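Here is the structure we will look at.
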Amino acid sequence: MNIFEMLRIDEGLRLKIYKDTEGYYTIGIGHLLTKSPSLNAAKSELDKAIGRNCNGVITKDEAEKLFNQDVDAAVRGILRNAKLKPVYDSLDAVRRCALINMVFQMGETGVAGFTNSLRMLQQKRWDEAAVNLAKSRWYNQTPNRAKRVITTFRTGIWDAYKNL
């Protein structure tokens, strides 16, 4: 398993504009288009993102391209972030994927706000950190996914995703 396979399990693949768990317009493999309520604003963003007239629909190909960009951006965002970088550098390869997943779902900003958990991960206090992460809107709103990510940080192995 790798970051791409992991995220593709968590996000799924939809070739038609759809709404977030959050009610937001998305397409592909969790690519948020807009937080705005118009399907029209969403369509516009889509076409801007793909460079063609899509009429709300994309190919698999286009979906993976957006996915490649999103993952690349997430990693580079971590690397540029004063709060995120040190944790990332301290982690092993599997846990690194868990942090990446959080950043992709919630943005640099949101994750960098998990101050106390970040601290604990840096310290390698796996069980404590798993308990702390769970005390969040994130976990209450998307419990199955949060629990997979949390197990990944806890164990450092890919079993949470084996099932899936």
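So this one's X-ray crystallography, 1.7 Å, going by the header.
Here the Cβ of each residue, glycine as well, is placed from N, Cα and C on the backbone.
If you look up Swiss-Prot, you'll see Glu11, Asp20 marked as active site, proton donor/acceptor, on the strength of experimental evidence. The substrate binding site annotation in Swiss-Prot covers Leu32, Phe104, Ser117, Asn132. Listed in Swiss-Prot as a mutagenesis experiment, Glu11 to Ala, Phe, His, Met or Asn is described as follows: Complete loss of enzymatic activity. According to Swiss-Prot, the experimentally introduced change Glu11 to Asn is described as follows: Loss of 84% of enzymatic activity. Under mutagenesis, Swiss-Prot gives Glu11 to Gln with this note: Complete loss of activity. Swiss-Prot documents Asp20 to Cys as a published mutagenesis change and attaches the note Nearly no effet on specific enzymatic activity. Looking at Swiss-Prot, you'll find the mutagenesis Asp20 to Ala, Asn, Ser or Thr noted as follows: Complete loss of enzymatic activity. Quoted from Swiss-Prot for the published mutagenesis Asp20 to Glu or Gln: Loss of 99% of enzymatic activity. Under its mutagenesis annotations, Swiss-Prot gives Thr26 to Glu the following note: Complete loss of activity at neutral pH; covalently bound substrate. The note that Swiss-Prot attaches to the published mutagenesis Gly30 to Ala is: Almost complete loss of enzymatic activity. Looking at Swiss-Prot, you'll find the mutagenesis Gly30 to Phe noted as follows: Almost complete loss of enzymatic activity. The enzyme is destabilized by 1.5 kcal/mol. The annotation that Swiss-Prot gives for the mutagenesis experiment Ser117 to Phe reads: 10-fold decrease in enzymatic activity. Here the residue is the original one, while Swiss-Prot reports the published mutagenesis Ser117 to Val with the comment 50-fold decrease in enzymatic activity. What Swiss-Prot notes for the published mutagenesis of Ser117 to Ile is this: 500-fold decrease in enzymatic activity. Experimental mutagenesis is annotated in Swiss-Prot for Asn132 to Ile, with the remark: 5-fold decrease in enzymatic activity. While the structure shown retains the original residue, Swiss-Prot records the mutagenesis experiment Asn132 to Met or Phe with this note: 2-fold decrease in enzymatic activity.
Mapped onto this structure are the features recorded in Swiss-Prot.
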{"residue": "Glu11", "record": "mutagenesis position", "Cβ contacts under 8 Å, 6 or more apart": "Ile29, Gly30"}
{"residue": "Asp20", "record": "mutagenesis position", "Cβ contacts under 8 Å, 6 or more apart": "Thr26, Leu32"}
{"residue": "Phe104", "record": "substrate binding site", "Cβ contacts under 8 Å, 6 or more apart": "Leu7, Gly30, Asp70, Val71, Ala74"}
{"residue": "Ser117", "record": "mutagenesis position", "Cβ contacts under 8 Å, 6 or more apart": "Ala129, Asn132, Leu133"}
Number of Cβ atoms other than its own within 10 Å, given for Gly30 (mutagenesis position): 19
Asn132 (mutagenesis position), number of other Cβ atoms within 10 Å: 19
Cβ atoms near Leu32 (substrate binding site) (within 10 Å, other residues, all chains): 17
Reduced DSSP assignment, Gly30 (mutagenesis position): coil
Packing count at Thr26 (mutagenesis position) (other Cβ atoms within 10 Å of its Cβ): 19
